[PDB]
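**Student:** Would you mind keeping the following structure in view while I ask a few things?
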Amino acid sequence: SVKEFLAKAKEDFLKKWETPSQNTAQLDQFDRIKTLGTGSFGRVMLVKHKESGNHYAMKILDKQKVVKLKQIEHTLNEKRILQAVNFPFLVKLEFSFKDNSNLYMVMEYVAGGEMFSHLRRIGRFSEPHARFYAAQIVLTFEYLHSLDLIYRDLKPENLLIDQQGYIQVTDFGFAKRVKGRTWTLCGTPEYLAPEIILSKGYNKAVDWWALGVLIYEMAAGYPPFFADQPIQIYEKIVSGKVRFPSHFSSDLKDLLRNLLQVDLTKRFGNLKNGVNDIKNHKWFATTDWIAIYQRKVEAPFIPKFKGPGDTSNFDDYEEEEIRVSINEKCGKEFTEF
Amino acid sequence: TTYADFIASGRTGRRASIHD
Ligand SMILES: Nc1ncnc2c1ncn2[C@@H]1O[C@H](COP(=O)(O)OP(=O)(O)NP(=O)(O)O)[C@@H](O)[C@H]1O
Ligand SMILES: [Ca+2]
Ligand SMILES: [Ca+2]
């Protein structure tokens, strides 16, 4: 069953991976309404597609800046992977294209805003609430890892809540297709596995570590390793000593000791039973994995939605006009985009 | 408390990704 599902999913992925889609829309098909988020190379805007009237999130990246910052591979990875995957808790790329100056990735608009804002607003999530989202991530990494994909940037800021209270994973900026070890120092300091920080070379297990950090943060309201600066954080991480809030259940603590495990021969997700170690853990005993996959479980939280184009679930950012040069820039670097 | 110390810290807002 899951075996069967995963093998067909891999055929589907490989077809698209091998022959990615390209140039399916163009800038003037969309009216830009508001910035939803920014980044190193550009920004993410709420846009409206003129002919359908549907709203989308348009991720905009300055080609020149991408080359300068040595992020070509990561950016090509992001698009190539996002266009080939398909899973209920992954955001959908609807269109992509490029112009003289920029790269564009147009995704389904997920209006519920980031998990991050809801988490900080409410303080922390109850274990059933945290457990509902964690199951989604477990299934998602099982899918991704089966395609040889490492996600590498799990955090509440990259998880969006949809109109049904379900998670949409966004930001494939550090996602990578690889069998074996890889070495890039990337992610978010609070979430880095010890093996990333010690520059040992690492594999998919870092995603499972990050899950433990995420479950901790959701349940505690704060991360297991925090400080004012990255350096300090890496010290606590490699220390590995973790303390748990008084309200954590015994099962939760046991699960987290297994995920936040410095020893890779012992970290859950990484053993002989693989993910099943996680799925069959006591803390997940009330979880209906199929129902979750099917999105038939009632969500604990359903974002308020003041209609199409509503961005009240997002913070406001300062806007700036999108420049497109009359000169093509970096054409060769981004030929495959 | 741990919460009070976290909440008083400089990293309670959106966290930026880092790379090589
Ligand atoms: N599909 C979407 N629907 C709604 N909002 C989105 C969507 N995709 C991205 N956003 C918003 O835009 C923000 C930035 O998107 P992201 O893909 O994380 O860009 P980034 O350039 O890599 N910036 P950074 O956060 O430093 O990585 C997200 O955290 C969301 O707030
Ligand atoms: Ca991000
Ligand atoms: Ca990113």
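We number chain A the same way Swiss-Prot does; the residues here are 15-351, in that order.
Looking at the header, which is where the method is noted, we find X-ray crystallography, 1.8 Å.
Using N, Cα and C of the backbone, Cβ positions are placed for all residues, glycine too.
Sharing the feature lines straight out of Swiss-Prot:
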type: DOMAIN; residues: A:44-298; note: domain 'Protein kinase'
type: BINDING; residues: A:50-58, A:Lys73, A:122-128, A:169-172; note: ATP binding site
type: MUTAGEN; residues: A:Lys73 to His; note: Reduced interaction with SMO
type: ACT_SITE; residues: A:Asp167; note: active site, proton acceptor
type: MUTAGEN; residues: A:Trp197 to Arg; note: Does not affect interaction with SMO; when associated with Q-88
type: MUTAGEN; residues: A:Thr198 to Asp; note: No phosphorylation by PDPK1
type: MUTAGEN; residues: A:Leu206 to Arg; note: Reduced interaction with SMO
type: DOMAIN; residues: A:299-351; note: domain 'AGC-kinase C-terminal'
type: MUTAGEN; residues: A:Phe328 to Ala; note: Reduced catalytic activity and impaired inhibition by the R-subunit
**Student:** Which of the recorded positions A:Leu50, A:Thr198, A:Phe328 have a Cβ lying under 8 Å from any Cβ of chain B?
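**Tutor:** In terms of proximity to chain B, the recorded positions that count are A:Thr198, given in sequence order.
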**Student:** Sequence gap of 6 or more, Cβ distance under 8 Å: name the residues on the same chain that satisfy this around A:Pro170 (ATP binding site), in order along the sequence.
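**Tutor:** Same-chain residues close to A:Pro170 (ATP binding site) (Cβ under 8 Å, separated by 6 or more) are A:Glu128, A:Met129, A:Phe130, A:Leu133, A:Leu228, A:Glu231, A:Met232.
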**Student:** Output the one of A:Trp197, A:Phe328 that, of all these mutagenesis positions, has the highest number of other Cβ atoms within 10 Å of its Cβ.
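**Tutor:** Max Cβ neighbours within 10 Å, all protein chains included: A:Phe328.
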**Student:** Using a Cβ-Cβ cut-off under 8 angstroms and a sequence gap of six or more, which residues of the chain neighbour A:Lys73 (mutagenesis position)?
**Tutor:** A:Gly56, A:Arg57, A:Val58, A:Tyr118, A:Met119, A:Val120, A:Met121
**Student:** Would you mind reading off the Cα separation of A:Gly127 (ATP binding site) from A:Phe328 (mutagenesis position), to the nearest angstrom?
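**Tutor:** Between the alpha carbons of A:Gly127 (ATP binding site) and A:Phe328 (mutagenesis position) there are 5 Å.
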**Student:** I'm trying to understand the geometry here, so how far is the Cα atom of A:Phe328 (mutagenesis position) from the Cα atom of A:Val124 (ATP binding site), in Å to the nearest whole number?
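**Tutor:** A Cα-Cα distance of 10 Å.
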**Student:** Could you count the residues of the domain 'AGC-kinase C-terminal' (A:299-351) that DSSP puts in helix, in strand and in coil?
**Tutor:** 6 helix, 0 strand, 47 coil
